[PDB]
Amino acid sequence: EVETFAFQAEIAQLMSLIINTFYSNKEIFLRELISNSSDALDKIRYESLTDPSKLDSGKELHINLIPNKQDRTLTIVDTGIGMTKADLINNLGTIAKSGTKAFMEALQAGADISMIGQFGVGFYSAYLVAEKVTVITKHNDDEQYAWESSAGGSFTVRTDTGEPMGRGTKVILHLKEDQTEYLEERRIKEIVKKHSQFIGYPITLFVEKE
Ligand SMILES: COc1c(C)cnc(Cn2cc(C#CCC(C)(C)O)c3c(Cl)nc(N)nc32)c1C
C-alpha cells in the first residue's frame, strides 16, 4: 500500500520557490546530491569503525551516476547509510524547518539559490531540473522504501518491491523536457570536475548503450 503525506508547510513553500523562480545556473543540483551521498558514505564508514558488522550489507563505498536517455532519468546511487522510514516521513522535514526559513530570509536579503547547500536543504535543488523525484533507500535497521514527489504539496512512501539494494540510496530524477543536457556525458563530466573534484569516494559515470 502507498501512504500519502503533506510536506511541512515551510518545505512546501521552498519547493514552490525553486520551481517557479527564474534561475539559469541549474547545474548546482548535481553538486548538492553528490555532497549528500558523500556525507552518507562518511556516516556508515564512521559507524563501521566500532561495529564492522554494519558493512555486512555491502563493503564497497562508492557513488554511481547513471543517465538514461530512453526514460529521461538521471540516477544517483550511493552505498551510504540510507534512510529509515521515520527519516523519510518526519525527521528530515523537521530538521529542515529552521534552515528552510533561514534560506528564504537570505534569498530576499540578497542570497542566490546556489547557497542552498549552506542551509542544509540542498536536496530540494533537484526540482530545478526534475518534474518528479523518486528516492529508493535502504538502512541497515529498516526495510527498503520508495519515496516519491512531484511537488504540489505531498509525497508518498511505500515499501519497495523492486530489486534489493543491500544498503544505501538511489535518487532518480525524472527530468523536465528542456533539461536533457544533464543526460550528456560531456556535460556531467564538466559539472563533476568543476564542483566535485575533492570528493573522497569513487564516482563512476555509466555510459549509455547506443
Ligand atoms: C527522501 O528524500 C530526501 C529528502 C526528503 C530530504 N533530504 C534528502 C537528502 N538526504 C538526507 C539523508 C539522510 C539522513 C538521516 C541521517 C541521520 C543519516 O543524516 C540522505 C542520505 Cl542518508 N543519503 C542521501 N544520498 N541523501 C540524503 C533526501 C534524499
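For chain A, we keep the numbers from Swiss-Prot: what you see runs 16-225, in order.
Heads up, the Cβ atoms here are built off N, Cα and C, so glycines get one too.
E47 to A appears in Swiss-Prot as a published mutagenesis result, with the remark: Strong ATP-binding. Strong interaction with HSF1, HIF1A, ERBB2, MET, KEAP1 and RHOBTB2. No effect on interaction with TSC1. Sequence-distant neighbours of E47 (mutagenesis position) (same chain, six or more apart, CB under 8 Å from its CB) are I131, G132, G137, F138, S140, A141, listed in sequence order.
According to Swiss-Prot, the mutagenesis experiment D93 to A carries this note: Impaired ATP-binding. Strong interaction with HIF1A, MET, KEAP1 and RHOBTB2. Loss of interaction with HSF1 and ERBB2. Los of interaction with TSC1. Annotation for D93 (mutagenesis position): spatial neighbours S52, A55, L56, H77, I78, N79, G183, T184, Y216, criterion Cβ-Cβ under 8 Å with sequence separation of six or more.
Remark: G97 (mutagenesis position) has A55, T152, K153, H154, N155, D157, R182, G183, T184 as non-local neighbours, by Cβ distance under 8 Å and separation of at least 6 in sequence. As a published mutagenesis entry, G97 to D appears in Swiss-Prot alongside the note: Abolishes ATPase activity.
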Assigned element (helix, strand, coil) containing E47 (mutagenesis position), judged by DSSP: helix
